[PDB]
Amino acid sequence: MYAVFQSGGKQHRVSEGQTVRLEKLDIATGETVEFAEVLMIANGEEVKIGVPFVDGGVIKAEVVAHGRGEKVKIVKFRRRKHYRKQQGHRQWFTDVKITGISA
Amino acid sequence: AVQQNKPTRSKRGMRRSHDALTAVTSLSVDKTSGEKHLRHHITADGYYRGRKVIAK
Amino acid sequence: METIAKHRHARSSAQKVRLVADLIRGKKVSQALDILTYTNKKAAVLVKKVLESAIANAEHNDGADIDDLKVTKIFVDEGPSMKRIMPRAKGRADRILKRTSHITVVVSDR
Amino acid sequence: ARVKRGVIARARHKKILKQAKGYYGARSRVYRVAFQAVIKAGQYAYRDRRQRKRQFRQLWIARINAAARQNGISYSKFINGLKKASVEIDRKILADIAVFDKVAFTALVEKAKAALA
Amino acid sequence: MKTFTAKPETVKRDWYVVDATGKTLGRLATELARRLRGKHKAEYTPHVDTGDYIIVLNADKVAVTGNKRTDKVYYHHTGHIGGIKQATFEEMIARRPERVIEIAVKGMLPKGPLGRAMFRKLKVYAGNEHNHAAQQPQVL
RNA sequence: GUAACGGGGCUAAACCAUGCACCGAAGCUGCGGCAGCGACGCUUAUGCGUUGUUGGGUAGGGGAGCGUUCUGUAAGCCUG
RNA sequence: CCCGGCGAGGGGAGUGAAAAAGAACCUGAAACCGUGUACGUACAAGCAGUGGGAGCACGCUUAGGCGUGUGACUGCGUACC
Ligand SMILES: [Mg+2]
Ligand SMILES: [Mg+2]
Ligand SMILES: [Mg+2]
Ligand SMILES: [Mg+2]
Ligand SMILES: [Mg+2]
Ligand SMILES: [Mg+2]
Ligand SMILES: [Mg+2]
Ligand SMILES: [Mg+2]
Ligand SMILES: [Mg+2]
């Protein structure tokens, strides 16, 4: 079954796919707590019942896996006028992985 | 008729294209199993078959 | 040196001579002429001379009389280019580089 | 007491001269390129990356308008159906569903067609 | 990795058969021009070589909207100076739909090379079904 | 040389009225980050997290720095 | 010692730590000129790039959708002082 949701960008195109996302809040480390997503589900969309909504009955969510929420990425990114140069700068996030069970 | 900035490299190296040389390709003729030059019979004696220039 | 000969200066530009060289490689040797003697471009008269000098070095530096050989290598390099001036439109369009090369012919075993 | 410019002289020219692409003629070989061209590159670049965000959007909708309409309701009506929802709003970009999950997409056009009051 | 699906050099070609005996005339060109590129197509990244394969039938059944049945500049000037210019109204040319009218797609394509690859390569005809001088095989 | 819709092309793809929907900017919102000021939470030279807000602008003013040659720290450290 | 005009020039051998120090001789850059290879290229218009981008040549990895080169096609789009 397909997947779908927003939370910091509509990043939920792939089915299970185990792709990065955002970050918990208080801390990242792994393990889990079993967080169902929400019925943003495309009805899961995947079977003889691909549905315009996504809304194909109440409650429909996948549990978050919490594969690996760390790493960063580094990108210089520096501006400069004709008399200055903020050239010196850096801002990143860790985007927790998450594998996501089945729809 | 003056010029102003001109790129020695690349450019010119392009006009040189129409400047490469060429190849001939010709025979030997019955008698000379080699030379014959171009569309000539043979220079060795300058004869196509006999008394032409100098021969037997 | 595995019997060479090469050149230096004389003057005949690189590409000019680099063209005729491509004509001869691989078999060569027994091709001291014909694939060269039957092509007239200045570059040709120059590669042949050194060609023979090279194939001649086969009776001095090494044995293997002239008949086998291969000529597995032939490459020309850019040699110091002479500079001169050229009266033109008051003196702007004048550089003239004579250019020159060599040939560096080789003759090893197949 | 030695400027001896030679010392950074080289490094600077070499720096900008480092335009791999070579571009064309003087655009690499001559220092003239740098602030003339290497500078243009910086300018043309400055605007294109940020102006691009839309050039793709224009494509995204260009295909949605080309996919969703074939099965009833134009792009104009589409997002309007979609517009009505409590949670149902997943934007475009992934909107390219029309290329891989056609069934999803056409199952998504009803989410709007049947949705339009 | 670098996202862009390659150019399998016009990978697949889906055959089709329009009718043209319809009533849309000029409107049809677009969905006829979009098609030979990458309209219904999703993947096969256009811009590069590509296309499809459809075909027109009679087409002789067109009227356009307004009095276009009577207009349409149409001239095919030639490299002849001497004052040429061959203007013929649409109805005057509709007598034999040739490289024009039905061929209203040409002016709608990328033009020049490659776009030129699709060009008339869709076939036209003017009689629908009878002796389809065109490929009889698979079509829709 | 079409050249008095940008072109196509339009009988409505014009206009008038009515209403809904959609596209659309660096505008606003969302998310992250930077800096100044007022506050808030506290901590409390102080400072940091939350928050409200301010950050278009050549001449020109102010404030921070790099990298280079030379001097100290250096017959110390690095090196055939 | 060998090619050559008892040329020029070079190729070996030997000197040397090195001759990739040979007298044009330290290091030897740039313009500029060539040979070789990968790709593009002979129906296509313009500051030659930039944004998108397929293919091809190699390189990827126990696929995982990538790195290097080249760049068809396409939106833009008149150098610097
Ligand atoms: Mg002479
Ligand atoms: Mg002058
Ligand atoms: Mg200096
Ligand atoms: Mg795209
Ligand atoms: Mg917007
Ligand atoms: Mg600073
Ligand atoms: Mg090739
Ligand atoms: Mg790399
Ligand atoms: Mg001009």
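Cβ from N, Cα, C; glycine included.
Residues annotated as L-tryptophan binding site in Swiss-Prot: C:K90. Looking at Swiss-Prot, the entry for mutagenesis of C:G91 to A, D or S says: Abolishes translation elongation arrest of SecM. Quoted from Swiss-Prot, the note on mutagenesis experiment C:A93 to S, T or V is: Abolishes translation elongation arrest of SecM. Looking at Swiss-Prot, you'll find the natural variant C:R8 to C noted as follows: In strain: SK1048; decreases translational rate, tRNA binding and subunit association at 44 degrees Celsius; does not alter 23S rRNA or uL4 interactions; not erythromycin resistant.
Ranking the recorded positions C:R8, C:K90 by the number of CB atoms within 10 A of their own CB puts C:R8 at the top. Put simply, of the recorded positions C:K90, C:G91, C:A93, the one whose Cα is nearest the Cα of C:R8 (variant position) is C:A93. Taking the Cβ of C:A93 (mutagenesis position) as reference, residues of its chain lying under 8 Å away and at least six apart in sequence are, in sequence order, C:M86. Within 10 Å of the Cβ of C:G91 (mutagenesis position) there are 10 other Cβ atoms, across all protein chains.
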